[PDB]
Amino acid sequence: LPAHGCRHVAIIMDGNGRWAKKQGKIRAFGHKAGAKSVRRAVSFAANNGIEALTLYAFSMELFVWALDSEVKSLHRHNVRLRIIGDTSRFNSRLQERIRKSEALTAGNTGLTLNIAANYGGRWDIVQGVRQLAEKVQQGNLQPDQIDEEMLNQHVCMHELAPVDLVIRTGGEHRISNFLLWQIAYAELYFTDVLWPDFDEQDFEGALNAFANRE
Amino acid sequence: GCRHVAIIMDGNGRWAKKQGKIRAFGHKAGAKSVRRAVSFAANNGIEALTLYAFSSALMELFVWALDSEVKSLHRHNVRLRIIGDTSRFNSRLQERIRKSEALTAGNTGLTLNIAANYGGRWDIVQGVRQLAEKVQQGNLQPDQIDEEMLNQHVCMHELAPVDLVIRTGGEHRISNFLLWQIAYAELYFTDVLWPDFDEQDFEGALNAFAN
């Protein structure tokens, strides 16, 4: 419905390290500047009527640390938080804290923010495939009954609007095993801007490219 | 060191319009461009070239094309493969494809993969069905299914991984061409219309990969 026409933007955040190196600073400084850039992106997306924003840090501690304080801020901004990726092996305490963060913001009506954690597009497809395999095994599913629509219902974020636009900052032109199944029809937008420097005008530029290309 | 290039060929219609000609003229020009790209890939050591024409007469034209060009590809040591769901094409066309693939299957020069009614999601689904058959047979447990295994059941698993995807025509989308296969490929988008895409354009894409 929004003027730019897209409902779900996914971003491959790259450039944090190079940004810090340009400044003569260690990588942790760029990762912090990157976290600030994430907050700015989240506010921009919400203020621009985007339904969902999915972020992939292209490459655990910061994640672990930032969880509590960051989640409280997202909650106060009416953002619904969801973690996508393979957390099945994360220790039980972390898995519980993640669940608590999702549970807390589950009823929020603002932006739905998906954060990739140990995520891979091929893994995503495989986990869905294993779910269908189980049905087949139980005798409840004929292999010929498996079609794209069914597999689609088992890949991450199938309940949200399809990803409309994928932005990759940092200058590389590859998906790097982020979303695969989900980006079959998405506009792909590449910018040389390093993630910490990616701001509202840069995001507006990607949305405008989408609008003019759609 | 780019071993497998995939191309979404788009721009034939727009090209013909700009030249003040009918769609057919653009397609004829587009076909010459295919000939040129195939030669460039073979001449520059590219191991595999996968072509997707972005969109009963068409089918018959495919039969005709196969009948007239396969022998030459065969003499050039090119292996021809059609990727996509050809299951519902007419029986005669399915047989012509099978015979052309069979004839050139052992060739070791360039492998040329031509998409025909292909979709990246369909490709993944067909591999999933194969694994499903094995599960319903008892020869495979759902939790034995991993990336490596699914990878062995999607199109072109026997070839070098796709290293570079080029899309001509100006659009910046994959449009359900390869998905599983391009997880790590360089994506190169050019506004150049397919009929105009030449060796300089192709080299430009290879340079993007090289960088």
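Going by Swiss-Prot, the residues shown for chain A are 13-71, 86-240, listed in order.
Cβ from N, Cα, C; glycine included.
For A:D26 (mutagenesis position), the number of other Cβ atoms no farther than 10 Å from its own Cβ, over all displayed protein chains, is 23. Secondary structure from DSSP puts A:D26 (mutagenesis position) in coil. Under the heading active site, Swiss-Prot lists A:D26.
The Mg(2+) binding site annotation in Swiss-Prot covers A:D26, A:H199, A:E213. According to DSSP, A:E213 (mutagenesis position) sits within a strand segment. Shown in sequence order, A:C18, A:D190, A:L191, A:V192, A:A235, A:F236, A:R239, A:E240 are the residues of the chain, 6+ apart in sequence, with a C-beta less than 8 angstroms from the C-beta of A:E213 (mutagenesis position).
According to Swiss-Prot, the feature isopentenyl diphosphate binding site maps to A:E213.
For the published mutagenesis A:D26 to A, Swiss-Prot gives the following note: Great decrease in activity.
Sequence-distant contacts of A:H43 (mutagenesis position), defined as residues of its own chain at least six apart whose C-beta falls under 8 angstroms from its C-beta, comprise A:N28, A:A32, A:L88. Among the mutagenesis experiments that Swiss-Prot reports, A:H43 to A is described with the note: Great decreases in the catalytic efficiency and the affinity for FPP and IPP.
Sequence-distant contacts of A:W91 (mutagenesis position), defined as residues of its own chain at least six apart whose C-beta falls under 8 angstroms from its C-beta, are absent. Listed in Swiss-Prot is the mutagenesis experiment A:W91 to F, annotated as follows: Decrease in affinity for IPP.
Under the heading of mutagenesis, Swiss-Prot lists A:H103 to A and annotates it as follows: No effect. Cβ-based neighbour count (10 Å, all protein chains) for A:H103 (mutagenesis position) stands at 16.
DSSP assigns A:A143 (mutagenesis position) to coil in the three-state reduction, outside any helix or strand. Less than 8 angstroms from the CB of A:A143 (mutagenesis position) sit A:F89, A:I109, A:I110, A:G111, A:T113, A:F116, A:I124, each of them six or more residues away in the same chain. Experimental mutagenesis is annotated in Swiss-Prot for A:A143 to V, with the remark: No effect on polymer length.
Under its mutagenesis entries, Swiss-Prot includes A:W149 to F with the note: Decrease in affinity for IPP. Cβ neighbours of A:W149 (mutagenesis position) (same chain, under 8 Å, six or more residues apart in sequence): A:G111, A:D112.
Taking Cβ-Cβ distances under 8 Å and a sequence separation of 6 or more, the neighbours of A:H199 (mutagenesis position) in its chain are A:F216. The annotation that Swiss-Prot gives for the mutagenesis experiment A:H199 to A reads: Great decreases in the catalytic efficiency and in the affinity for IPP; when associated with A-213.
For the mutagenesis result A:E213 to A, the note given in Swiss-Prot is Great decrease in activity; reduced affinity for IPP. Great decreases in the catalytic efficiency and in the affinity for IPP; when associated with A-199.
Of all Cβ atoms in the protein chains displayed, 10 besides its own lie within 10 Å of the Cβ of A:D218 (mutagenesis position). In the three-state DSSP scheme, A:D218 (mutagenesis position) is classed as coil. Under its mutagenesis annotations, Swiss-Prot gives A:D218 to A the following note: Slight decrease in activity.
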Cα of A:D26 (mutagenesis position) to Cα of A:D218 (mutagenesis position): how many Å, rounded?
10
DSSP secondary structure for A:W91 (mutagenesis position), reduced to helix/strand/coil, please.
helix
Contacting chain B at Cβ under 8 Å, from the mutagenesis positions A:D26, A:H43, A:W91, are none
Measure the gap spanned by 14 unmodelled residues: take the Cα of A:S71 and the Cα of A:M86 and state their separation in Å as a whole number.
12
